[PDB]
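Just below is one structure, and these are the notes that go with it.
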Amino acid sequence: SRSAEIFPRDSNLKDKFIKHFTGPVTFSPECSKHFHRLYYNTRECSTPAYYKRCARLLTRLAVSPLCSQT
């Protein structure tokens, strides 16, 4: 049993909510792999209650050197 902070029922809802909370993450080709890793392998981005934790860790990936292309 893991609490759903959201109201509607959808798969892409998780990505939608998170991307609205984090903003333009804009993950690089490298960060696409790193995204799939920390999204599907962590409890943070697996659990709908851990939306806040997932938001921190996805933003942290987006500010990591491999994503942050200036």
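Numbering of chain A is taken from Swiss-Prot, so the residues present carry the numbers 60-129, in order.
Heads up, header says this was done by solution NMR.
Placed from the backbone N, Cα and C atoms, the Cβ positions cover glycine too.
For the mutagenesis experiment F76 to E, the note given by Swiss-Prot reads: Slightly reduced affinity for receptor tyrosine kinase LTK. Per Swiss-Prot, mutagenesis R102 to E is noted as: Reduced affinity for receptor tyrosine kinase LTK. Among the mutagenesis experiments that Swiss-Prot reports, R115 to E is described with the note: Reduced affinity for receptor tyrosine kinase LTK.
Shown here: features listed in Swiss-Prot, placed on the structure.
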residue : record               : DSSP class
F76     : mutagenesis position : helix
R102    : mutagenesis position : coil
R115    : mutagenesis position : helix
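Within 10 Å of the C-beta of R102 (mutagenesis position) we count 11 further C-beta atoms, all protein chains included. A distance of 13 Å separates the Cα atom of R115 (mutagenesis position) from that of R102 (mutagenesis position).
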